Amino acid sequence: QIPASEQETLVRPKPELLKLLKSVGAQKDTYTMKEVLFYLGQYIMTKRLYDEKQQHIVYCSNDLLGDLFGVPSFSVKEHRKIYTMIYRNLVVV
Ligand SMILES: Cc1cccc(-c2nc(C(=O)O)c(-c3cccc(Cl)c3)n2-c2cc(Cl)ccc2C)c1
């Protein structure tokens, strides 16, 4: 969906995103957009933030993810919206 070169962007997470990344096994200061996404996805799976019936819907209010994204819920299919929500929380290198 999102172009591969955008997927390959080297990025440095701001402290709060780094913190969520590191609670799901992350061990570095510098990441590609791809690695950020994997780890955020692992967070969502571990914490079971998805709707049982419609599993592409995520609920993230009163949660670190909520703090980062600025929305209470979203569909995981709207990639451009997710990328926009991610970009707020990092520095492109
Ligand atoms: C319910 C749940 C748990 C874990 C991952 C996902 C899930 N399913 C898909 C998908 O595309 O089908 C995606 C996805 C993949 C590539 C880019 C973007 Cl922006 C999102 N994700 C996904 C969603 C978020 Cl918010 C963060 C990371 C991933 C990997 C959904």
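In order, the residues displayed for chain A correspond to 18-110 in Swiss-Prot numbering, which applies throughout.
The deposited model was determined using X-ray crystallography, 2.3 Å.
Using N, Cα and C of the backbone, Cβ positions are placed for all residues, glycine too.
Annotation for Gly58 (mutagenesis position): no same-chain Cβ neighbours under 8 Å separated by at least 6 residues are found. Under the DSSP three-state reduction, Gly58 (mutagenesis position) is assigned to helix. The annotation that Swiss-Prot gives for the mutagenesis experiment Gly58 to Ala reads: No effect on its ability to induce apoptosis.
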